[PDB]
Structures are given as structure tokens and as C-alpha cells.
Amino acid sequence: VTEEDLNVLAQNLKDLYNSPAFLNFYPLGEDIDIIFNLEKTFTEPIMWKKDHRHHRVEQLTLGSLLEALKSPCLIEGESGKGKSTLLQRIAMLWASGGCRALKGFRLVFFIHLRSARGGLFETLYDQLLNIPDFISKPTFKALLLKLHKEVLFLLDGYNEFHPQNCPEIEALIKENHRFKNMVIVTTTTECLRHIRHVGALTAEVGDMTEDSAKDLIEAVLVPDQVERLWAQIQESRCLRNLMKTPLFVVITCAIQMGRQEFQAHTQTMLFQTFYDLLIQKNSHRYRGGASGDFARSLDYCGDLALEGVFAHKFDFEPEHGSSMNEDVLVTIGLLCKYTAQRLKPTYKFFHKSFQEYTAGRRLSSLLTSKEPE
Amino acid sequence: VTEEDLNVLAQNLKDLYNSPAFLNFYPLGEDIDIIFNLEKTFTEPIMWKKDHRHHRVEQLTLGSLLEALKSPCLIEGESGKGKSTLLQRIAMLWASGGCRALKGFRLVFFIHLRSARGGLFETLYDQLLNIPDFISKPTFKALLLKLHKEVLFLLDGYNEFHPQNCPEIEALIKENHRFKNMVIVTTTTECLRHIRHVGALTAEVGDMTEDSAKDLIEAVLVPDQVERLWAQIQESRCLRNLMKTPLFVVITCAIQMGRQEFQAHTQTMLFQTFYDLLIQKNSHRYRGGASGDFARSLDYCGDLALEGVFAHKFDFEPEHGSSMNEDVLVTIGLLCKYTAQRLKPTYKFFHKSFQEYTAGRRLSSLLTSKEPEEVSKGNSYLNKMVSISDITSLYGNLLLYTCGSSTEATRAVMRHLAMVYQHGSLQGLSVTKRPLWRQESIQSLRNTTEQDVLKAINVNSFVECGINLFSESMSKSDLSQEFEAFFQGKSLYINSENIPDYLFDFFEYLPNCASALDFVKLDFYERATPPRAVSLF
């Protein structure tokens, strides 16, 4: 293998993203479905470049980010599906004849932070698989540098990231000044402060428009069924604004399988299914406690959850000492937190008010409790 | 070996499928026979491409799928013989001079998900066997790619699939974007969601036409024997629609070996043989439990089976916790399930109503049980049901299913038939529908109003149910004091235009109890010509 066939492999890269796995959503193991296939669901992402002060600076979309792009990305957004497969499809835009700055990269490689295997470049072979056999890893670095700007990489899996297989992960980002290719560095936000000193670019995924998010609802629902829902979020302004994030939409999308029109009817009972899903996600992730009883920790801070409605704020600071493990919920996403100086936890995963049902629930846990007191 | 001899091996592939094993059906170890040789039995498959929403999009057959084909297939259908050998014969169509898009592939290889052996390509050698000796596995992949679209592969065995020999199975499908050949990926449906993200094509095997399915019956049966059966599914619309699937056909096909014409006679007793066959298939597949007592789990959910007739639905959600193992039946096929978001189990393997006998059977299991209280528990399931009335819904037929199930015990059933005071239901029925008139009759001369039978309109509706019930436990003279009393104070009225064949049926063992009824009423139009009527008297 030589570099003259990089006009072969490049085409192959364009067909790496030409598959439903990239285009069908939530790609496994559920496949819930979160929403729908990514292409009908896909739209330009609300993002905002931020300052070092810790506040937003300008409003970007990828379409306007294309020529303004720099590397590494410290670009971040609130947890959920997030970067999803939409950046993958952004690559797919590089492979759909997209704007020139998507072709400003002769080769584009999707990268997986979430899974890794020696030899470490073969992770991509263990993922992308289009890796030719002649190219040793040194050869592969030498090859990549033959060009120096003609490759882009998306890193997928920032919380999923663990200590195992940790080296030559920061090398793409920190040693990017000598790796010469550009790259988009995946972030969750709990974690971001682990690379807040590496990336020449940085943006915050702003909450999506409610209206734009209805373009999500549309893909599975009949269009009148969507209009029925459109009447349904008129029920309340708190319901109407749920559509800011695609996740709330997913919360009401999971319900249409049995119904032509529905409500919960409570905005909170909608919210509870999502909490159980949260339990579902973290069962492998108990991170201490017994079985599912890590769940018990949210209950341990239940009178706290009680306090979110009650202390006029959904924001808390985890208790000093062994109870700091309460911020397990940030790990769970019940309480995901914003990196900031003198930072303290909040429930927002997008919309901290989402935690209102649990506060009502704790009261219920009190009402259905073993004794009158 | 080189590629210039791929015009040799290709011909050999065409004779791989040129064998009875491909063409004779169910290919081992039974060979039941399911139906017949595949060629007389073979027809174009009802399939429907589906959307990501989880509903059908268009109606395809393979013949129209030939040029529209894409790869991988997520194409699926309800469990049974399914893809059978019919796709194998589709290959055989590629090797029978078939349409151009079957020859759009220079080489076609049948693949077995069900059995595998290293080296893994030699599985095909251990199956197809036409694998030349020079071709190492790398050589074989390089060779296959020399062409990049000129090979098709059918994967056979999706539930049969296991963890052993699992790698380079998804490589044909997921790494198909670099394997360049097309391929049809076998699916069962319980399993499908394991590749719902790999296949560029996807279709749902729609239930076959009843009429088309008779082309199945024809291959073993004499043609008049088939016509006799054609009269036999006229017995009931539920029987008539059984032919939607080839399996129900197999259920009645297994019976012709001793008979020129037959019935079960119950649509359910037909259904029971199929259940036992289900037990037969899964004995190697006990998947927990002791011996055959995995069967006991359906019984464990027996009061559930009871509920399928009873909870107006054959659909259930398996119990949270260790009992989720109940969906063993999905593994068994008693309850196969549709993949879908927020999915819960159903009995359909094709036609979930098939489970109606087991619900009747559970009641029987209660009636034949070691003690009177379990029987009364079975009886308490009759505190659930109001008269024949419920012929409109799942418990109507239920007493039938109770009876095909048990003998003497249906006297208990006859007791509730005496506990009927509702007269069925009067909705949608009128004493002025039988004559077809809006004007005074002879029956009208007997009364001061236009109506009256209407009030107790289903007095003879009861009788049709009754002849079936009499017939179902084959209840002879044993249940006669009851039936003299059950049709008492009632009248039956027949039109000549709509004369049933089933009235001489009751007259099996008890024609005399006809005089429990008051008047049998007959309307004779068009011509005085009634020899068919008298034959009854």
C-alpha cells in the first residue's frame, strides 16, 4: 500500500458512513427507538461558542462552523444523545458532496473513545475496518502526516471513557500541533475540564428550538398525530417548552405506539418514565451500592430532591465527606453539572425543573410509607 | 485453481440446489411431512417492505423483488418454515434460466447460520461442498472480491443461531460494504432487533392467501379430497381463514393419511395436535426446567392462557423478575413476538387466536383436576361468561374449547347453560329478519304486535351453539336431560333460501329431543320444489 491509493480509501471512508447504523437511531443496544432514522430526524445543531469567562459568545451551526473551524474542539453540550450520529452524518455531508470546508479534509475518520484495543490504531480497524494491511502504526502516523490538514477525526465517547486504553488518546488532541490534522473532541460536560486546556475551538450545544424539534416528532408520527401533540403541549407552557430538547420529545415519542393522541396527563408522569430510563441506563453503572440500590442514593438525597422544589432551586452542592458520592447522580445524569469555578451540582440534563416529579415522588414515598409518622 | 474456472464452479453451484433435499420438504429429521416436495408446493411469497416506523410500506413478491433488491436483508416473517427451501429454490430459479436479476450474480451460495465449523468458510464446504482445494480462506475472500456484486448468499438459521462460531457471521452483513456481494439475511422475528441496524433492505412475510395455500393442500390430497376439505373450511369462518398460513394447512394435512374426508371436528382439536408438535420441537429445547416440564411453564402461565380468551386479548407482557422466563414460549413459538418499541409478547406464530384451545384446555385441566375446588375454580371462570351471547367474542367459542378438552365435565358446562336467563343478546337481531318482510305473517296472526320473538330472539341461536356443543364432547345420550331442558320453551325458524346443512347434525344421537322445541318454522319461496326439507322430518 502507498499514498497514491488514498484516493481509493477515501472513497471507502465515504461509504463507511454510508450505512444505516450511522443513519438509524439510537444505534444499539436500544434502538429504543430514541426517535427515528437519523436522516429524517437530522437538522443543523444549535451551538454557541464560549469565552474563557464561562459564558456564550456567538451562535454557530455546523454549516457556519465549517470554515470557522479550529482544532482541538472543546465543544460541549448537555448530556443525552448529544453529538449523536449527526456529526457522523456531517462527515456523511463530506461524502454527500457537501460544502468545500467538509472537503477541506481528504480523509475523515470517526473515532471511538468508548471502545479501544491494541494496537490502538487498529481500534479504527476494529471499528471503521477500512484499514489497509501494509500500513503498520508508525507507517500509519507517517502516512497521516504526509498531508498535515487533510484528515478530520470525530472522537466518540467522553464519559464512556475509562482508564484502560487511555494512552494515545490525548495525543490526537494535545499532540495535535504535531499530528497536523484537525479533530472534533467529544465531550460530556461533567468531564470537560480534563481538556479545557487543549482545544483551540469550543462551543456549547444550545437547546434546540421547540418548533424545530417537532421535525423530530414528525418522523414516526402521522402528521395529524403530530398536530394532536401540538395541541397537547398547549396544555401548559411548561409542557410547551419541553420540546426545547430532543430528549423530552423522545419521552413523549415512546408513548405513541399504542395511541393516536395522548397525554400523561401530568407533565411529571411523562417525566417519570424518563427517570426509570435513567435507572435502566445506569444498572450496569451502579458504581457502588448493591444491585440497583445506587438508586437508593437519589432517595438518600430524596429530601434534597424534595428541596429542589423546596429550596427554590434545583441546584445543590454535594455533601462534604463520604456523601460526596451523591454526585453519583451527575454520573447518572439525574443531576448533570456545568463545569465552572466554585462549581456545584444541578439536576439539568437539559431543564433542571425536570426533577420536580421526584420531589413530589419523595412526598409520595413519605405518604405510601410503612407508618403514619 | 484460478478465477477462469469460476464458469465451472458456477455450474456446480447450479447443481448444488439441483437435488431433492432442496426440493423435498421439511428436510429432516422430519420430514413429517410438513406438506410435500417443494416444487409442487412452491409459490411466490407474500411479503411487505416495512418502514422504520414499524409498519408495512409496499407489497412485494420475490419476482418483483429481483431488481429492487438491496443488501443486507432485514427481511422477516412470522416463525414456522418461513424462508423454507423456497429461497433455495429462488436460487434454483437462478439455475433454471430465471429472470436476469437472478443472474445478476455469477455465483450464489446458500449459507447455514444453524451449523458452523472452522475454518468458517469450510462450513460451506461442510455444507455446499463444491469448495475447490487450492482456495485458502484469504484466497477465498480475495476471489469473492475479484467480482464485487456477482455473488448472492442466503443465510439459513436465525434462532438456531447460538454464541458458538459467532464470528465472521456479521461480517457478511455489517462488513458487506467491503464484502461487496449482496446477501439475504435470515431472520426469525423474536431476534431481528440484533440486525435492525445492518440491512439496507427489509420486508415482512405477509400471511399467504387462503386460496393460494390450497395449492399446498393439492400436492398430497386427491383433488376431490381437496374439495372435501374446501367444504370443510366452510364449517366456520375461523376455519376458513386458517388457510392464511401454510402451517394451519400442515395441521389439517397431517390428518389425511387415514381419511378420505375429515374434520377434528373442532377448530381447536386441530389446533391441539399443533401444540403437541410445538412440545415435540422444543424437547431438545427445554432451556431450563426439568425434562419436558418447561411445558409446565405454559401451564404456569395457564391462567394467563386462560386470560388470552379472557382478557379480550392474546397479548401479554412477561412478569417482572424471574418469571420473565415465561417468554420461554416466545422461544417455543407458543407466544412468538413482533419486535417493536415498548414491546410485549403475543401468541401469534401467525394467528394469535390459535391459543384459544389452550385457554379452554386450562379450564379442562381445572375440570379434570385432583379436587372439586379446582374444578369449581374452573367453574368460577363461568361466572365470567353470559350465555351464547358472547359468540361475538373470545368466550363464545370458549365452552367449545372447554368441551373438546373434556367429557363428563361438560355436564358442568351444561349447568351454566341452564343458568342463562339473558336469552343471549337482542342487539342487531329482529323477528322480522328471517322472513325478510316488513309485513304481517302467519306468525303475526298468532300475535297482536309486529314483534315478540325478538325479545327472546336468540332462543334458536342457542340451538346452533348447542348442536356444536353436543358434537364437541361427543356428548351422546349422556347430556340429553339437559338438552331437552335447554332448548325448551323455544322455537326455530328457517328460510328455504338459507337452509343450513348442520341441522341434521344434532340428529346424531338425539333426534328425538327435537321435541323439546315448540315450532320449527319454514319459509318456502320460488318453487314448491322441498325434498331437502322433508329429509329432516
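Going by Swiss-Prot, the residues shown for chain A are 93-465, listed in order.
Cβ atoms are placed via backbone N, Cα and C, with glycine included.
Per Swiss-Prot, the feature ATP binding site maps to A:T135, A:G172, A:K173, A:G174, A:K175, A:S176, A:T177, A:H443; the stated evidence is experimental evidence. Note on A:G174 (ATP binding site): other Cβ atoms within 10 Å of its Cβ, all shown chains, come to 21.
With a cut-off of 8 Å between CB atoms and residues at least 6 apart in sequence, the same chain places A:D299, A:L334, A:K336, A:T337, A:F340 near A:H443 (mutagenesis position), listed in sequence order. DSSP gives A:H443 (mutagenesis position) a coil state; it is part of no helix or strand. In Swiss-Prot, the entry for mutagenesis A:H443 to L states: Constitutively active. The structure shown retains the original residue.
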Cross-chain proximity of binding-site residues to B (CB under 8 Å), evaluated over A:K173, A:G174, A:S176, A:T177: none
Max CA-CA distance, Å, over listed ATP-binding residues A:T135, A:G172, A:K173, A:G174, A:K175, A:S176, A:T177, A:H443: 23
Position of peak Cβ density within 10 Å, selected from the binding-site residues A:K173, A:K175: A:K175
Greatest C-beta neighbour count within 10 angstroms, which of the binding-site residues A:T135, A:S176, A:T177: A:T177
CB within-chain contacts under 8 A for A:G172 (ATP binding site), separation at least 6: A:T337, A:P338, A:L339, A:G425, A:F441, A:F442
A:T135 (ATP binding site) in three-state DSSP notation: coil
